[PDB]
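Just below is one structure, and these are the notes that go with it.
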Amino acid sequence: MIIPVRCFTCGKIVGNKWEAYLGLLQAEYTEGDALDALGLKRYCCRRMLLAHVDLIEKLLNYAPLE
Amino acid sequence: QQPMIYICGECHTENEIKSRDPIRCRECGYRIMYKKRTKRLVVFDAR
Amino acid sequence: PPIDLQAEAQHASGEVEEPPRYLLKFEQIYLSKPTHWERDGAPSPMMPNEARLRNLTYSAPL
Amino acid sequence: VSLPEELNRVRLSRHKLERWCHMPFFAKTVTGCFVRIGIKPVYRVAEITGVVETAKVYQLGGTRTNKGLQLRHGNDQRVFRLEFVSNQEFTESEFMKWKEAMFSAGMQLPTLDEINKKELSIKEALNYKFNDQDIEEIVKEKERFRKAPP
Ligand SMILES: [Zn+2]
Ligand SMILES: [Zn+2]
């Protein structure tokens, strides 16, 4: 829903890179290139961002609780 | 020591609904209301 | 089929009566949009989530 | 009434009159109360006579109202908005300013014991039970002056 804080398998923090990754994603970077730029080489870490679905963007569409 | 404050649905505004008072928002009169968070202590381990 | 009802002869006239008969035929049909009426009958739009939370039936009057 | 402290009971504070800005029979709730109105050292305790209508909508904290208030200071009576009234209580001199206004108008002065039946009306106006067909008229007041989408 929202970016996992840590890589499920290894424990590397991946929660502080989703916005960076989205910035990279604005450009024509392939999903692999963003990880390369962010320096995530083990596939355990790469799977974290490659497979993530940012649904929280949908969750914000709902009327707010002032 | 509650006048029994409830939170509206579509208004999101605290409305005072005392006992045997109809649950309707002061504004818009919508019939849906939600109880406010308990004032009782809430703590989690984050585990 | 349109209804054709004929009053049961009371035979009060002392003769074989030709009782009056009432006929009904259904014509145009209307369907409103989903409408929620508060207990007072005041009409308001019935939203699916309102019907869900109030355990109402998401229906429109015909 | 011969003591500047006692008029404060029938005085409308601002944290509570907003919560009574939509009380039914509002014209039965405010008529007779006293307020610390803003208009160098002159300030006035005004007499709330009636509720009138202004074409200017102003926000009274969170609520907004175009409603006007028929205030009077002995002889000077006119409309005011709920914008110059303050939550603070009556000082000694301001009550005398009101006495002087009553002395100059020839108008009869409130007896000390008379307040007991007026101060109790506010308690019932605060502790009012919202069980009747007030919802249409209460919701109509806000939609009249504030847009529908909020
Ligand atoms: Zn990893
Ligand atoms: Zn409401």
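Using Swiss-Prot numbers, chain D covers 353-391, 397-507, in order.
This entry, so its header tells us, was determined using electron microscopy, 6.4 Å.
Even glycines carry a Cβ here, placed using N, Cα and C.
Taken from Swiss-Prot as is:
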type	residues	note
MUTAGEN	D:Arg401 to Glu	Loss of binding to single-stranded DNA
MUTAGEN	D:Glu410 to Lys	Reduced binding to single-stranded DNA
MUTAGEN	D:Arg429 to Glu	Loss of binding to single-stranded DNA
MUTAGEN	D:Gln434 to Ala	Reduced binding to single-stranded DNA
MUTAGEN	D:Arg435 to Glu	Loss of binding to single-stranded DNA
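Here the features listed in Swiss-Prot are placed on the structure.
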{"residue": "D:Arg401", "record": "mutagenesis position", "CB count, 10 Å": "19"}
{"residue": "D:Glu410", "record": "mutagenesis position", "CB count, 10 Å": "8"}
{"residue": "D:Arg429", "record": "mutagenesis position", "CB count, 10 Å": "17"}
{"residue": "D:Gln434", "record": "mutagenesis position", "CB count, 10 Å": "14"}
{"residue": "D:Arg435", "record": "mutagenesis position", "CB count, 10 Å": "12"}
D:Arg435 (mutagenesis position) versus D:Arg429 (mutagenesis position) - Cα distance in angstrom: 6
Mutagenesis positions clustered about D:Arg401 (mutagenesis position) [Cα within 10 Å; pool: D:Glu410, D:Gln434, D:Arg435]: none
Rounded Cα separation (Å) that holds between D:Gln434 (mutagenesis position) and D:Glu410 (mutagenesis position): 15
Per DSSP, three-state class assigned to D:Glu410 (mutagenesis position): strand
Euclidean distance between Cα atoms of D:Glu410 (mutagenesis position) and D:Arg435 (mutagenesis position), Å: 12
